Number of protein chains: 4
Amino acid sequence: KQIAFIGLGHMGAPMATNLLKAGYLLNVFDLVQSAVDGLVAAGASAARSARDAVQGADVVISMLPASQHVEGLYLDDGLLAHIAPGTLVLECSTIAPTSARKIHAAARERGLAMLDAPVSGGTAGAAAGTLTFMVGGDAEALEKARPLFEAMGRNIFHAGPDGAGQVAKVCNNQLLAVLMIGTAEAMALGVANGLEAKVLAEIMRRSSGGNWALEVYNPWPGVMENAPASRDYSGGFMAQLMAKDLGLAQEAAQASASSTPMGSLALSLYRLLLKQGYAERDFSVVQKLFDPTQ
Amino acid sequence: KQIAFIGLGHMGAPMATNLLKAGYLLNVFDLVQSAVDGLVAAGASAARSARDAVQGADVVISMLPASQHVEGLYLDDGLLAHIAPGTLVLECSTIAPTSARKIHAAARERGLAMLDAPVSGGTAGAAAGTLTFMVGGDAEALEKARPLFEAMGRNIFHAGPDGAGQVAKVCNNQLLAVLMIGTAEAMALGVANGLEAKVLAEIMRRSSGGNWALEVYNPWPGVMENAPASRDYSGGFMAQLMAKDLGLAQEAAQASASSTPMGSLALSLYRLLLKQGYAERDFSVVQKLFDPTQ
Amino acid sequence: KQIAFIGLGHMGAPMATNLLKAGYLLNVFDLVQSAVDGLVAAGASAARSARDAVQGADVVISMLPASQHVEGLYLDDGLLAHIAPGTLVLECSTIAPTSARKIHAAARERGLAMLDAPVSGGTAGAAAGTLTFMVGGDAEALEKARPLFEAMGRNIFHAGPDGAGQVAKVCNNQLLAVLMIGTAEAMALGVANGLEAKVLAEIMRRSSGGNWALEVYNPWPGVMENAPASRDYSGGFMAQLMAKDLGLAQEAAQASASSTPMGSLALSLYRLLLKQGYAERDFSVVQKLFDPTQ
Amino acid sequence: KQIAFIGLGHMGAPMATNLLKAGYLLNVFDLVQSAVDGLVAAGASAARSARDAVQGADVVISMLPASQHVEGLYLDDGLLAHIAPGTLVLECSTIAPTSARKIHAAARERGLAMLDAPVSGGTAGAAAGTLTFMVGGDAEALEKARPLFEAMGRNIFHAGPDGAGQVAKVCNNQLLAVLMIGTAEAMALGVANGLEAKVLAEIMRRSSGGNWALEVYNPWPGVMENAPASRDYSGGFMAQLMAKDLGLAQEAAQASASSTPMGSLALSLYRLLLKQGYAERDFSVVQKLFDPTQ
Ligand SMILES: NC(=O)c1ccc[n+]([C@@H]2O[C@H](COP(=O)([O-])OP(=O)(O)OC[C@H]3O[C@@H](n4cnc5c(N)ncnc54)[C@H](O)[C@@H]3O)[C@@H](O)[C@H]2O)c1
Ligand SMILES: NC(=O)c1ccc[n+]([C@@H]2O[C@H](COP(=O)([O-])OP(=O)(O)OC[C@H]3O[C@@H](n4cnc5c(N)ncnc54)[C@H](O)[C@@H]3O)[C@@H](O)[C@H]2O)c1
Ligand SMILES: NC(=O)c1ccc[n+]([C@@H]2O[C@H](COP(=O)([O-])OP(=O)(O)OC[C@H]3O[C@@H](n4cnc5c(N)ncnc54)[C@H](O)[C@@H]3O)[C@@H](O)[C@H]2O)c1
Ligand SMILES: NC(=O)c1ccc[n+]([C@@H]2O[C@H](COP(=O)([O-])OP(=O)(O)OC[C@H]3O[C@@H](n4cnc5c(N)ncnc54)[C@H](O)[C@@H]3O)[C@@H](O)[C@H]2O)c1
């Protein structure tokens, strides 16, 4: 039970921390020294390199930003050559299914049991150890992996074989974008026609218009004091990241010749938002398209 | 406690029936004799006319299909002249806010305490007495009215003053259209990329993509055996009616200069569906835009 | 050949002026005194009222902003009662077809030969006498009317019977909104991928992407020095007015159960623009949604 | 002046034929023997291979279906290694800019002067030698290349440096999709509100709604007897190919973080069309989304 952890960013750091607090030994690596230092103070050893970290490890976990970086790091010279014997590889970044199926197959072509296990939840849930994993790959691996997932998270869904994790993640987050936008526009329509935001919200929440966002993440400021909207959209899940996910969803749709009118429109709208300088705001900042007075 | 009930259609009939089973005396009227006859056998007296029905009544309730009909019936000669003294008027049709604010004001201009109380739920909920009412108007009236609402329904929300009911209803149903379409496209994207429908569904339901439709009304056939989708989209809430509601939502948005990119797109898509001959199918038949093999 | 002219706004004033410069006697009226005064100095008599203006007239022409005002002014007390015997009525405002068919029928119900003759072109074309008329009604009337249309305009299309004018206008302007937005997004895509605006423009203009906007009204600043875009979107055809027209198009679509995914989306986008404070800018200001650096 | 021609499909065959009829010697190759045979009968020699064809050639021209195939054929073993000394390479397929910039750079890394020169026009224009080329690369190459372009085409635009051709093409065809859909929906709106198709068409063509499609490619059957629509959408430019182009446009937009609400919506709609079995119909078959009676 010795782990290599590569990628200690907004999600990487707290996930790696919860693994330490669970009793695992970690070799961490990250392009950014202050991130390695964070985990070293919490009781991990820094590895000189991804390669180094991996040399000696039972399981290798990566949490990096996108497709490029992940394929880069696993795909020759690439660390995946240098990797290991009977080691469990857990690829938890959110990347394009194609990109994950490719990496999986190279895992196969080396006996390595790998899983794509993208995460849903946020920085707040990464810290609390309550994240949701969506996993492609063998039940074989999964069960070997479960004890780790349980340390970093709560709901563990087996979504299918190589790539299924990414597929479910992409599908889920696209629908999220849609209901969030749908929620922001509905919110602003009622308010503009005379309704009190909080009243309108509760009605739709308890009704057929009900959805995740209205439950826990209202885009309208004041409705939920605890939400990004009530603090001018700071923190939370970046608009820029949501756009990326939507981008991955487009990629999947084109492969399957799928039609995604709402998702694609949502994407178009998030890009507008990025034009308006909101890339680093919470994705609910999409509310600003409908309300000026903000 | 003598009621005039005008409009005994898919929703009207069971609502009027549950009022009888609650111990109210009703005078019912409907352009269609077999509908009056239904309620007469269950123990109501038929009224020769809307006017007749109303003559003698404490409260007048109407459940008609659209704006036209409702304004027609209340708006001169129109029955609203012939109406009553201290009688409670309950307008439960789903109509345009403008149209409801107009009628309210004429109620005012005659001392009549009126409420707009559109219903959410369906034929199944109208029968079970579990409907949701969304009410504009005075708390004054509302409390007088509550005992009736409780007989026909469960959740009773006071949404605001004259017209607020219609506003909340329109807002709610537009978001519904959006999440349902968003749900159908997401469902079909995952399936096309190799996922099992039922698996994908549960994941998104328990996750940030979660919504009313995934909870209780999955558009994908087989996922929920109890749903319209599992019986080729028969019964339920008509696609044609959803289009109407979306139409009312557009109306509200134009008055308030509101932007509704998702709702308007949803509308565009429902009209396509009507072109394909699906007007009388359940609104989840929207799933057919994404899946051919059906 | 004595004319009553009611409505002397951005379009009304120059149209009425070109009628005077053609040798017609006018009785003008407008809620705004400085507008009547403009036409009085150019050689028209002010009428105390719409009614007054009309009393004595061979033909009555109106150029008002919307449906409300036009129905208001013609529809009882309403001036249409007070009107005339064998007088030609020319309704050149852009209003909803329904609204125009209603007015036409009241014209019928009084022997008055009326035409709906909405105008396409702008302030610049109203001044030059080069406007395009799109006419519903009888060939009978039309030919009687032609000499006036020729004085105020160039292309005169007979679009059909009562209401056809408005229908063609609405259809035309909706497609305009679409190609203009389509032009602005394409412009900004090429530029962002390294192309020179002017080069990209000429290519698409001469090619299958070619359209009115690229011919004469490029939304990209610098491409055409003569265009609103090259002068920060001042003057021209207001964004607010385009939104109104799109609104009328929605109205027509709902009556005919027509699907308008592009038009409706265009509408959604124009409303966003109005939220950003651009109501009084030229409709090509839609370019600002795609380009920040502006 | 000896040419290697690789790819003799719908566009490849007639382009290669017009080069022969211009007095060039060709070595042709194609995975499909009947296509090589076509060009052999018209006076070309078949090459055993892409490689063979190229060995001996002054200029190498390729006209293949997509990104995959083109990168495949040029990108190692890949034919681009085996290629040539001071030979002119003309890559006329429509592929993703990224994909073209990559290939260009490998051309550089071997002294080979290459151009991306995607074609606009159709099978009919490929045959007539009237195609439009949109070219990225050096003026240097271009002028060397011009005499060939003139043999296969008419308008030759220099769109910029490496990749610009593809960029302009993608931008142009996305706007095309938009105006075509915009044209089909407008057509069907007017007809549904009582207008004669042909009348409505001419009005919008001569007016601000005017565009390429209305000029030469009306999607409404009967309007132009010469058009795909008048012969049930057979022949012309495939719906499936248009979807591909839209896909490439999405790719470019994501790289530049560009917003393309109309293009993306157009894409969503074309995919629906493919679901309905129309992949091999002319792209104007999009008209069928708005008109059932067809
Ligand atoms: N942040 C969120 O709220 C959120 C929530 C759920 C899922 N996700 C998904 O998770 C993924 C990662 O999210 P994040 O916010 O942690 O990203 P992040 O940018 O905050 O962290 C990525 C880390 O990876 C490191 N890294 C990059 N390249 C590396 C290399 N080749 N070798 C070693 N380390 C390298 C960086 O130093 C950085 O610290 C994304 O794909 C995202 O969509 C994000
Ligand atoms: N049906 C549903 O699943 C559903 C669910 C929730 C809300 N709604 C809303 O409720 C409203 C009514 O729904 P419904 O399904 O009962 O409509 P319906 O068509 O089934 O019934 C309307 C009834 O009104 C009667 N009627 C029409 N004109 C009349 C007149 N002027 N005088 C007396 N009676 C007249 C008709 O005879 C008919 O029986 C709609 O506005 C709808 O959007 C419908
Ligand atoms: N302005 C344009 O560039 C443009 C171009 C083509 C078509 N149109 C269409 O033409 C119509 C009018 O355009 P406009 O720009 O001249 O509007 P406008 O607002 O500039 O002028 C309308 C005039 O009507 C007068 N008016 C309003 N109510 C009146 C009343 N009841 N009695 C007498 N006069 C009254 C007002 O005083 C005003 O001067 C609109 O429907 C518009 O969509 C506008
Ligand atoms: N067809 C049109 O109406 C049209 C119009 C303008 C532009 N375009 C663009 O032009 C491109 C090609 O169009 P097309 O219709 O000629 O395609 P096509 O499918 O008709 O022809 C492609 C040809 O390339 C050959 N080919 C495929 N792989 C090969 C290989 N590796 N080696 C040698 N030959 C190979 C095939 O045998 C085929 O004959 C597309 O990218 C398209 O978007 C098409």
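Note that chain A carries Swiss-Prot numbering, so the residues on display, from first to last, are 2-77, 79-296.
This deposition comes from X-ray crystallography, 2.3 Å.
Note that Cβ sites are derived from N, Cα and C of the backbone, with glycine treated the same way.
Now, the feature entries from Swiss-Prot:
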ACT_SITE  A:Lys171  active site
BINDING   A:2-31, A:65-66, A:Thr96, A:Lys246  NAD(+) binding site
MUTAGEN   A:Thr96 to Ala  Almost abolished activity
MUTAGEN   A:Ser122 to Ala  Strongly reduced activity
MUTAGEN   A:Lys171 to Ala  Strongly reduced activity
MUTAGEN   A:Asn175 to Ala  Strongly reduced activity
MUTAGEN   A:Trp214 to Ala  Almost abolished activity
MUTAGEN   A:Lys246 to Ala  Almost abolished activity
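Proximity to chain D (Cβ-Cβ distance under 8 Å) holds for none of the recorded positions A:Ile7, A:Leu27, A:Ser122, A:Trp214. For ligand 1, the binding-site residues lying close by, meaning a CB under 6 A from one of its atoms, are A:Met12, A:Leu65; the full candidate list was A:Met12, A:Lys22, A:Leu65.
DSSP assigns A:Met12 (NAD(+) binding site) to coil in the three-state reduction, placing it in neither a helix nor a strand. Proximity to chain B (Cβ-Cβ distance under 8 Å) holds for the following recorded positions out of A:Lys2, A:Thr96, A:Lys171, A:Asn175, A:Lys246: A:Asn175.
Note: the CA-CA distance between A:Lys246 (mutagenesis position) and A:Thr96 (mutagenesis position) rounds to 10 Å. The Cβ of A:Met12 (NAD(+) binding site) lies under 8 Å from the Cβ of A:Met64, A:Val121, A:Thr125, A:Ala128, each of which sits 6+ residues away along the same chain.
The Cβ neighbour count for A:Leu27 (NAD(+) binding site), using a 10 Å radius and every protein chain shown, is 25.
Taking the C-alpha positions, the distance from A:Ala17 (NAD(+) binding site) to A:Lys171 (mutagenesis position) comes to 21 Å.
A:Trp214 (mutagenesis position) falls within a helix when secondary structure is assigned with DSSP. Cα distances from A:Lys22 (NAD(+) binding site) to the mutagenesis positions A:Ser122, A:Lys171, A:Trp214 are smallest for A:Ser122.
Around A:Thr96 (mutagenesis position), the same-chain residues at least 6 positions away in sequence with a Cβ under 8 Å from its Cβ are A:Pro120, A:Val121, A:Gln168, A:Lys171, A:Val172, A:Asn175, A:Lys246, A:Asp247, A:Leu250.
Of all the Cβ atoms in the protein chains shown, 23 others lie within 10 Å of the Cβ of A:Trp214 (mutagenesis position). When Cβ atoms from all protein chains are considered, those within 10 Å of A:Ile7 (NAD(+) binding site) total 27, not counting its own.
A:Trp214 (mutagenesis position) and A:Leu27 (NAD(+) binding site) have their C-alpha atoms 35 Å apart, to the nearest angstrom.
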